There are 2 protein chains.
Amino acid sequence: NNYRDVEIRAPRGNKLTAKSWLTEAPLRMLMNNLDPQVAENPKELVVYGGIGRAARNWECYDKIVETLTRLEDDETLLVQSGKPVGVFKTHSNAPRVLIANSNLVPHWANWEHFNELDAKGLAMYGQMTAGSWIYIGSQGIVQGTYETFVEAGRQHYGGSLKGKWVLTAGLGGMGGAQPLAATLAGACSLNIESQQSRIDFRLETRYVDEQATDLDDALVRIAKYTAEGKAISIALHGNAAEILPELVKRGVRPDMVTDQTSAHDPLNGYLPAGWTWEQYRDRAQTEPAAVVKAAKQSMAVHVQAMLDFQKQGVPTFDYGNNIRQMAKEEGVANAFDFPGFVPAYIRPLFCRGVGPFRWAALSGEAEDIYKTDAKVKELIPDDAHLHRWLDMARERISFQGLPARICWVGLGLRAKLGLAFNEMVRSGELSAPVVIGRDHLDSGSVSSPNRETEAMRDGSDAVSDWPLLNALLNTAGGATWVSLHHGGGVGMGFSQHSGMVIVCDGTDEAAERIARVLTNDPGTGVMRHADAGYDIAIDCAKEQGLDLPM
Amino acid sequence: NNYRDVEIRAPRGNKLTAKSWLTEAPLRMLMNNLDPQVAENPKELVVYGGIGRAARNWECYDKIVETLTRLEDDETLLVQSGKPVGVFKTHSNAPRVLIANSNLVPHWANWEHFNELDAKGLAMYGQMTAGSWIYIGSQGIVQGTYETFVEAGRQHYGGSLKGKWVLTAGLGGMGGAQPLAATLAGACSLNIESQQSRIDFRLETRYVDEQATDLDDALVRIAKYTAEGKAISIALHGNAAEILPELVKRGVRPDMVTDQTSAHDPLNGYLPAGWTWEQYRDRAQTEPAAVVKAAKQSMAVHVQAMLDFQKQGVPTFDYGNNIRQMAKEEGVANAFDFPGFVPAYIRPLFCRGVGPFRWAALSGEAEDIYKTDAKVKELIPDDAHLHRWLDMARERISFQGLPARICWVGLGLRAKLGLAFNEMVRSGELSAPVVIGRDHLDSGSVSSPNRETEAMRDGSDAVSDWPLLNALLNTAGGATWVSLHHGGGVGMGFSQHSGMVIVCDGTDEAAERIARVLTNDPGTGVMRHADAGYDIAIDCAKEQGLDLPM
Ligand SMILES: NC(=O)c1ccc[n+]([C@@H]2O[C@H](COP(=O)([O-])OP(=O)(O)OC[C@H]3O[C@@H](n4cnc5c(N)ncnc54)[C@H](O)[C@@H]3O)[C@@H](O)[C@H]2O)c1
Ligand SMILES: NC(=O)c1ccc[n+]([C@@H]2O[C@H](COP(=O)([O-])OP(=O)(O)OC[C@H]3O[C@@H](n4cnc5c(N)ncnc54)[C@H](O)[C@@H]3O)[C@@H](O)[C@H]2O)c1
């Protein structure tokens, strides 16, 4: 019921299995989430991010496909932690699917209780885009990581990073974007990863350039490439909790230090020092409580090394995996002496509603995305940073599963782009409808005190009204599917967030929904930051004519 | 800031202040929440249930009224912990208001952090119906309390409570329903209450019969009235944490024991033994941490007395204020040896979608409600228990603020009732539109392991996907306002829940919305309990033709 030896991929072209494009779309994107070229471990329904799954188990998968296939134009399917639990009458301008995954009443919102519920067949971890069917492989995060490194470069090094290098770890589905992101930002990088198969996946998808044979070889490569102003990513097979302390000991000074192991889930996502992956997985079923303690003890040593780098003047930051919290719980009292990437670097972008906006071509045709890329350039003719992004994406980002594009834009341009794409479907320029979504990391869709809402200027870090309002509003406006998840990114107890996806099928009805939903979705994030008192947000609100009563 | 010396009441009759009845309705219900005859402390914006407020502060109140008055028929107001934060374009079939109150990311979901935020002007406790504008005074809970006592009587005493008495505490807004509910179930009751003013309010609203002069006198009255087979409610001014242990010491044997003090909020809602309310309110400002400890210490003593009664064979239960949890935290390890009222008594009703369904006449006219009562009897001709409820309500429940009715009905009948009421508005039988709602305590709208989802047969107590899906579904189907709240009933950390209200303005468009909303809302509760594997819920789902894919 949790393992199936099948390769799944999204249906291609313009023939429908479901009754309409609005139901065909979630059917295709659920399948795309499990593409061998997209997902980390799809035979076990795992997309990314530890145990982030697409459906609760294989029986539930089958039933969701069957239900979407028959769903009428005025019906809405409810998905409850990856299970299709009910279908109810709404109307054609409401979402076809409403998804709520991994939500636990706060006092019980921890991995121990989640795992008890999972053993009873009652649980599924949605991560962010895993359980809400809008994962596009490593591309979904790569621009956000690039923008983080770019901003860190602007703050610390004068912008570009030629001759500099990043030290980090984690080459999973999302951590795998770190090497390429650093490269695109002009840095060399050393990326430690404990599973060879994960390094291979990154090499095969062009996300990492090369693999060193040991730490010494990695250091000779970094010294050489940085001296020559090359921007090349190196993988190193090993354990970050062993390597980072050793580098501190050798007096090695990276230009930036971060981490993107799956520290958010000690049982599943983080290899204790000295263990093989095989021992880790075997012991997780036998003695889970001991495994969690071992993993967190290693996280503590890992974080002290990051702290030690920072004490040497190295820009150090948390890249959103809750590792500081885990170290803090294990006695590293000053774990939060280095900041999260959002307060440090990315929040100003969120203040204008900018974030990991994305779209996918349901046709399966690369040229559909290239036509969107050209149309974005036409609609935003005077943003060279963004034109450069799309050029870098064309050159360096290989499609995984259905062709898709990441393109960070905010309030105003989201709706302009969506309406233009919908006109391109209408005219036949695009071969089939496109879907427009985003990560749940976005300006108005997440509350997460150790990540996206860390150190809000007004102290409102833990206020989670906002993502709940965002999902409610996306439903009222007519997103095609809308999601409310708990614990994405940072793990059980630490986040609540919303998702949205909307289908551009060329119709006038789609256009009226698009204009609303792609205004409102970034609008809520500009609102949320204006509420906190950010002048950049307030300014953007005024420019864009938001109605913010207070 | 939080105090204004004004008397607020809902506008009456057919003249609109706002632009339509869809926006006039929330405007009137917000004001009705603060009516001097309805609310516990409306000069401080407090409705019930400790510090359950209608708006965050008076500046926010003013702006909500101002905004509601101008809100257009295709706009939606977002309310974020009692603050009007944004207005966004949706459509006429979406809710006019979307409300999210008191939501905190789980690791921070506690009173200590809520109070930090409140001090900064960032918080408001919504309770259930306080911040979502559907409170109708003590009537909202009275049928639920009655059904609880009736079912306990059926389980332990062969049904009727004639010659029996209930011992309880708390005569606040919701606890004040206890005396009258016991009376209606045939029992006499002793009701202990620490504030004379609250006793007075219950006397003024005819929810309690008489006040004893002291404990000895109270017991004389209980002895007399039970011997005579009368059903009289007695208020006793004092502290439950003192009186219950004393009654145990005296060997006094009540026929059932419960509690409904505001134990869910140790800082504001529970008087420590020996203190006065005035000492309590002042010291909560100076020494909150010491006040909390003193309150919880008294709750431990109080719960131990409850446990001691139970050991003597007295039916004892928790009536939904989280007191067991507080006692357990203070070292009463067996605090949960007596059950909550929902697993003990009420869950079977929830399995058929039955719960605190209610409506209010925006006209202000008592005869509008009487006409609805007669319509319900016509549409449900063969349920004598329900006819008897409506007879008792007519005879013994006096209106507070806008005339309103509590009437517990479930899946199928809710929609039948709502469409009929909408017909009566259209025809002019009713003088003005009515609003249909409910408590957030309902089959499909709440997760609360120490209350509504305590001891779910499948262990799914903590799974909170369901209320979130209920809110999203109510939004998609066209409720007039929809709410998502945290911590209602049981306090910060212990619940998540949804609210809905829909306006019956006599239009065909309202009818289309009502038909599906009043199906879907109880439908989700039948779904939720069928998912948990309750045969009565599965049966109901089949009878009502629900589409439950699994
Ligand atoms: N900041 C963001 O914008 C953002 C976005 C998405 C995900 N995330 C978070 O990023 C983290 C990584 O996500 P993912 O999809 O790559 O996860 P994943 O589970 O697919 O991969 C994690 C990788 O970490 C490796 N690893 C674990 N322990 C290690 C150790 N001690 N030394 C070296 N490598 C080790 C594993 O081998 C695995 O390949 C997660 O915590 C996720 O929640 C952050
Ligand atoms: N079971 C349900 O269906 C349900 C529904 C609504 C509310 N509730 C809960 O019921 C409880 C009471 O709600 P309410 O609206 O009456 O609250 P309230 O705050 O208006 O009143 C609480 C009352 O308890 C009294 N009190 C506090 N400590 C006392 C003590 N030690 N001894 C005697 N009296 C004491 C106060 O004087 C006050 O009058 C809350 O916990 C609320 O969350 C339960």
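Numbers in chain A come straight from Swiss-Prot, and the residues shown are 5-554, in order.
Yeah, the Cβs are placed from backbone N, Cα and C, and that goes for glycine too.
Per Swiss-Prot, the features are:
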ACT_SITE  A:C411  active site
MUTAGEN   A:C64 to A  No loss of activity
MUTAGEN   A:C192 to A  No loss of activity
MUTAGEN   A:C355 to A  Minor loss in activity
MUTAGEN   A:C411 to A  Loss of activity
MUTAGEN   A:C544 to A  No loss of activity
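Long-range C-beta contacts of A:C411 (mutagenesis position), restricted to its own chain and to partners at least six residues apart, with a cutoff below 8 Å, comprise A:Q147, A:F361, A:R362, A:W363, A:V380, A:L390, A:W393, A:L394, A:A397, A:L421.
A:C64 (mutagenesis position) has A:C355 as its nearest neighbour among the mutagenesis positions A:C192, A:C355, A:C544, going by CA to CA distance.
Sorting the mutagenesis positions A:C64, A:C192, A:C355, A:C544 by the number of other Cβ atoms within 10 Å puts A:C192 first.
A coil conformation is recorded for A:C411 (mutagenesis position) in the three-state DSSP classification, outside any helix or strand. Reported as a whole number, the C-alpha separation between A:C192 (mutagenesis position) and A:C355 (mutagenesis position) equals 30 Å.
The separation of A:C355 (mutagenesis position) from A:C544 (mutagenesis position), Cα to Cα, is 8 Å.
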